[PDB]
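Visitor: If you scroll down you'll find the structure; I have some questions about it.
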Amino acid sequence: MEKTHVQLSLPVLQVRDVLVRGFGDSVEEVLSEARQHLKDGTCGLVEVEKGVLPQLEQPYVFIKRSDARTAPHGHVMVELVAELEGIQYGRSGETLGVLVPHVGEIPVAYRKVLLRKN
Ligand SMILES: C[C@@H](N)c1ccc(I)cc1
């Protein structure tokens with residue numbers, strides 16, 4: 001039975017290594033697929049810098065900071081927000097990165113998060 005939050009260590013991928021550059025074709029589908037890949041352990045994270053988003057596919061799924069007061073165990077509390085054509089679905093804090101499927105790419109680091117399973 002699903003707790004409200006789950007501790008995960010997400011592999012951080014470089015954008016040019018990512019083979020599957022998004023989760024789907026609609027805001028509702030990308031949030032659904034992101035959540036399922038997170039449960040299956042097949043989700044990576046790309047940190048956002050200049051040049052990154054134009055190399056990925058919309059709609060985007062971002063993990064954003066949900067609580068600026070405590071970060072339990074070094075796991076920052078986060079929630080999902082999708083973006084399509086400049087419009088965001090959800091409101092949250094600072095972006096930690098953009099989520100993508102992970103299909104065996106070698107990561108450069110891991111990001112510890114406490115994910116709100118909304
Ligand atoms: C089942 C497996 N081949 C797979 C990997 C990545 C995605 I996205 C969907 C399915």
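First residue shown is number 1, and so on along the chain.
Looks like X-ray crystallography, 1.1 Å, at least that's what the header says.
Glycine is no exception: its Cβ is also placed from the backbone N, Cα and C atoms.
Okay, so Swiss-Prot annotates it like this:
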VARIANT   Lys39 to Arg (Swiss-Prot position 47)  In strain: Omicron/XBB.1.5, Omicron/EG.5.1
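Just tell me what is around each of these and how deep it sits.
Guide: Sequence-distant contacts of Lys39 (variant position), defined by Cβ-Cβ distance under 8 angstroms and a gap of at least six in the same chain, do not exist.
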Visitor: So, three-state DSSP: helix, strand or coil for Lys39 (variant position)?
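Guide: Where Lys39 (variant position) sits, the three-state DSSP reduction gives helix.
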